[PDB]
Amino acid sequence: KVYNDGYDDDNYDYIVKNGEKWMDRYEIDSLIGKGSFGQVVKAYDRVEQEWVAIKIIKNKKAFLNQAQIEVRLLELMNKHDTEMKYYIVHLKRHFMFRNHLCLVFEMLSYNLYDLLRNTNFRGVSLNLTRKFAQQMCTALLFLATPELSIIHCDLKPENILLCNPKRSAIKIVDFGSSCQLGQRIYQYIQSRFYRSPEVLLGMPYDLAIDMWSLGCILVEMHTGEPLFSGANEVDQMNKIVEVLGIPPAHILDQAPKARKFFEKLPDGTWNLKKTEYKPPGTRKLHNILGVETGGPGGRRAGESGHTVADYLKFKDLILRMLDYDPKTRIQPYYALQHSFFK
Ligand SMILES: CC(=O)Nc1nc2cc(F)ccc2s1
């Protein structure tokens, strides 16, 4: 009937209660997030005298374990910052409370998804896209520190939170899906819309898959809609093929899952499988962003910094991130030196 003396529920989740005090310290305000791991509560730390976000992990061995891998990666990253000038969310401390591992983060505001909804999925300026773009890019440069070399492995608008509701500073959150570069253990990784070509094709992946996820994240922020909104891996891949073409032959010949989406004709070349979709590479990104037509749906026409010039710098950068070959796909360091950030 009852679980953990009344503090948990069916799902192994702590029952949050308006007003409750923990350890004569954290005045628990309200529930602000929810997922597989457990629940995120808003709370007032009375000692440091501030708001804090607390990530309450479910009372289960499986979630606690993945949560202790998170604590490991956060604490690691945190000691290569100390200033906090690389846009990763800060872990302040962590304690056990009623058999729940709670991770205490700095309090942040809306995530980039809530902002899209705040536009009605019509998106934000290129000037604001650029500021997420620079920050997000500096975070991949940070992660890519060889002793870190951490793959976030599930970047999306709603894993990117604004520090303040009146500033454009951003922070990446949630490192429970993350792991350090290693031999290939896992394959069903990344949220589907932002799933790399290499993942979908079952090839080996590196930090570059985070760059793909940025490329599609960056475009959806300006249009207001996913670039590649797949209902299923087949339909995900087909939408990428619309925009970028068939993947290079030397990549498909390597892929263990090449035949889930394409078929090797007798001659060596590859073509799609009939299942709707524009012919391969005919849904040109130059058009989706409205480079020569006043931006996404003509809504940016006239606005400063939204010229044809401004838009092509944006395009070419987006094309290097959505590069099919994981080794030539642009890296954080040279991405920061692209003209788009002049
Ligand atoms: C969402 C997750 O995995 N961790 C965190 N999620 C949040 C959400 C907030 F509004 C503030 C801080 C954090 S930390």
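Following Swiss-Prot, chain A residues are numbered 134-408, 414-480, in order.
For all residues, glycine too, the Cβ spot is worked out from N, Cα and C.
In Swiss-Prot this protein carries:
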BINDING   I165, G166, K167, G168, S169, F170, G171, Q172, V173, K188, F238, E239, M240, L241  ATP binding site
MUTAGEN   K188 to R  Abolished protein kinase activity
ACT_SITE  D287  active site, proton acceptor
MUTAGEN   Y321 to F  Mildly reduces kinase activity. Does not abolish autophosphorylation on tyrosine residues
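Ranked by Cα separation from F238 (ATP binding site), the recorded positions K188, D287, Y321 are led by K188. Once the Cα atoms of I165, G166, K167, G168, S169, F170, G171, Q172, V173, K188, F238, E239, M240, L241, the listed binders of ATP, are compared pairwise, the greatest separation found is 21 Å. The most densely surrounded of the recorded positions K167, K188, judged by C-beta neighbours within 10 angstroms, is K188. Among the binding-site residues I165, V173, the residue whose Cβ has the fewest other Cβ atoms within 10 Å is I165.
Annotation note: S169 (ATP binding site) sits in a coil segment as assigned by DSSP. Annotation for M240 (ATP binding site): same-chain Cβ neighbours under 8 Å, separated by at least 6 residues, are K175, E183, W184, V185, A186. The recorded positions shown are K188, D287, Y321; of these, the one with its CA atom nearest the CA of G171 (ATP binding site) is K188. Taking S169, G171, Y321 as the candidate recorded positions, the subset whose CB lies under 6 angstroms from any atom of ligand 1 is empty. Counting only the Cα atoms, the space from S169 (ATP binding site) to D287 (active site, proton acceptor) is about 14 angstrom. If you draw a 10 Å sphere around the CB of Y321 (mutagenesis position), it holds 8 other CB atoms from the protein chains shown. For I165 (ATP binding site), the nearest neighbour among the listed recorded positions (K188, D287, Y321), judged by C-alpha distance, is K188.
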